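Asker: Can you keep this structure in mind? I'll have questions shortly.
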Amino acid sequence: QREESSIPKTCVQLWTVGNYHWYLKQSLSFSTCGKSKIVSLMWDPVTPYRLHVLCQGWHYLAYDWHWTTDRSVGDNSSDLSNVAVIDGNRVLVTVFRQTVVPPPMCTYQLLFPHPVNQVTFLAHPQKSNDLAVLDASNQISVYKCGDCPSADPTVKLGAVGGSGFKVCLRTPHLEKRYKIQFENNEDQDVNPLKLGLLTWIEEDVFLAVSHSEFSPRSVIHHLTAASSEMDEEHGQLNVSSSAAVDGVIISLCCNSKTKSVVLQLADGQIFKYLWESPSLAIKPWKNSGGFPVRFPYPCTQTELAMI
Amino acid sequence: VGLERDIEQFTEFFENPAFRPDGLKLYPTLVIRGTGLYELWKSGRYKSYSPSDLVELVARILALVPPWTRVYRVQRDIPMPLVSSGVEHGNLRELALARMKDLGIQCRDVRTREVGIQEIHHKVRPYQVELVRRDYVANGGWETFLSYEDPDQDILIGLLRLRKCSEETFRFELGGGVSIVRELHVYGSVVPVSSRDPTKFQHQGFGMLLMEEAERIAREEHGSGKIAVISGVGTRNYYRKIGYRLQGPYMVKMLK
Amino acid sequence: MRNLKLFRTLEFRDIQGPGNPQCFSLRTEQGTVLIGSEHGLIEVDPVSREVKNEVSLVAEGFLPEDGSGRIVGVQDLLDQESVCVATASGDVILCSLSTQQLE
Ligand SMILES: CC(=O)SCCNC(=O)CCNC(=O)[C@H](O)C(C)(C)COP(=O)(O)OP(=O)(O)OC[C@H]1O[C@@H](n2cnc3c(N)ncnc32)[C@H](O)[C@@H]1OP(=O)(O)O
Ligand SMILES: C[C@H]1O[C@@H](n2cnc3c(N)ncnc32)[C@H](O)[C@@H]1O
């Protein structure tokens, strides 16, 4: 607090290492004065990816992470094998159907004004090359592929560029910068990570999962884009729905061809969620024998296939 | 340098992009008369490893070598009576290999995986040859390593090395979008030029298959417009046969 | 390469205790948190929203009641059932659970 009127901030950063290159993977923001001040931090001595935080106003938090890879799946004639990696305020994209680039380098590179927290791909069979990015300031940016790159200044070339080198590929361009508005204006929570498991299920529909703090309950949100007309740039994502579930949701999966959405609870029960229906009902997942399905143990990676 | 800094030294050597070489020569330290280290050893201030510790260390070091690196030699060749302290035996490599077999780990360098060595030390022959490619980053450049080898029996036949020129090249012939080939090699026994032997591996077309693939990476992935090769002289005639011309000390070819 | 994803969070708000928290430590095999303060010890279960034990170190003359004194370190001991606190003024108290004993 060098400035007299400056409001100090607290940040907790999670870093890892690669080929002797130090990445910046996660960033959490906390206040510094009042009930929100942090007193102590501690890593769990047994479980590798659990973090314990104790604040001042008799407040306790626990965070759980796991490793994952972000890839695109689509039709053979259209999809290019894509992989996105987070490096702080930049996102590195490698197109594996055309170039095979060692991990520290990349095919192209996207630059952002704030550190990035989540990266996801579209779930359309013929448009599986689009990208969505959510950063630490709670705004969602959308990058789409078109015939004309439009030469936006936020896209750079990696190892496929230089003086005299030329390779034919289609780079994306920025299209919107959405802003998320919640129910009225509130202090939210000392917890800075309220939207998790972000999933882009349609060119204007996102799904997110929020956790409660009194009962072991979870909420599924519907983020939809609303605009009166093409007034200007930027936009507004209005929460248009909310579904309540008993239990802790730990994974959400979707199928781009059959359009089915699957939820996993903390004990192992698998549920099917219908979003296009007017009832928004939730049902158990049935096997061939007509019985409900339960994983014997909590799985960390889930997928839906057609055997 | 103790017994714990050596492992860290070599782990950093093979994991840090600034260091990754193409070949290695391991020379355990020997103390010889008429040097400063000799004076240090007499004054009771320097002591060598015990032989068991040395064998264990060499086994652990050899377990870390990447599959694109070749080890040429494992110890010096000073006659035994002239050495005051240090290594005393003469077959450190095979003792280390036996110890590695005992511990359950395996060595996967280039020398101990090629057809001739696998043919004289063991008795095996390739059966199910396949094509393998490995990419990495080293010394500020994007390196690729192409090879033909048998996966099930772990047998190497032929290799090629390719690199995309960085932004700090000073040679006139390599500026403006040039990709350079650094080595092409096919192993086995020697087949004299213009001769053929159906029981050996050289003159059977594994070289023009490795160059056709190098010419596809350099044009569709690197985006270059020229390819250059460093070569000897008989290789100069060979590349002239393929379709390359001569410029300076290189054999170049347009890719447009 | 890969990157991290957050998949669960747990929060227990409005714990009530003697004063202001100063230190905390974990009980792994049981799944319980031990929080130290300016008066004594609290033991809280976060998955069920309850407090299980409470020991005062002020009534027995180990910590001043005027508002001064700290617990520098709180450490659980495996193969035991006792917690070893360390007063700032300088003492090594070995408290116990399932009772209110001190030593
Ligand atoms: C360029 C460098 O840095 S060195 C190349 C490696 N050096 C060596 O010679 C060690 C082993 N090398 C080899 O195996 C070969 O010489 C290579 C790598 C050049 C080509 O490997 P191969 O798979 O044997 O080549 P490939 O079978 O495709 O070609 C055979 C033809 O090359 C010819 N050839 C091979 N070496 C040479 C040479 N040095 N000069 C001229 N012609 C040669 C053979 O005579 C044969 O021609 P022909 O049968 O039509 O009369
Ligand atoms: C020719 C190579 O021999 C190695 N070399 C030089 N002196 C010694 C020694 N006393 N013991 C072992 N290796 C030595 C060095 O690595 C040199 O580069």
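Quick note: numbers on chain B are straight from Swiss-Prot, i.e. 292-547, in order.
Here the Cβ of each residue, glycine as well, is placed from N, Cα and C on the backbone.
Here the residue is the original one, while Swiss-Prot reports the published mutagenesis B:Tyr318 to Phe with the comment No effect on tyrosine phosphorylation. Under its mutagenesis annotations, Swiss-Prot gives B:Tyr329 to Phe the following note: No effect on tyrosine phosphorylation. What Swiss-Prot lists as domain 'N-acetyltransferase' is B:396-547. Experimental mutagenesis at this site is recorded by Swiss-Prot as B:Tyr427 to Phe, annotated: No effect on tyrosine phosphorylation.
Map the listed features onto the structure and describe their local environment.
Answerer: In sequence order, B:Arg364, B:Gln366, B:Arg367 make up the list of same-chain residues 6 or more apart from B:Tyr318 (mutagenesis position) whose Cβ falls under 8 Å from its Cβ.
In sequence order, B:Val322, B:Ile323, B:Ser375 are the residues of the chain that are 6 or more apart from B:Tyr329 (mutagenesis position) and have a CB within less than 8 Å of its CB.
In sequence order, B:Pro308, B:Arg311, B:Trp359, B:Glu434, B:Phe436 make up the list of same-chain residues 6 or more apart from B:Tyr427 (mutagenesis position) whose Cβ falls under 8 Å from its Cβ.
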Asker: Kindly assign B:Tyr427 (mutagenesis position) to one of the three DSSP-derived states: helix, strand or coil.
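Answerer: The residue in question, B:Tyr427 (mutagenesis position), is strand (DSSP, three-state).
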Asker: So which mutagenesis positions out of B:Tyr318, B:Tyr329, B:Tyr427 are up against ligand 2, CB under 6 A?
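Answerer: If the test is a Cβ under 6 Å from any atom of ligand 2, the answer is B:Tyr318.
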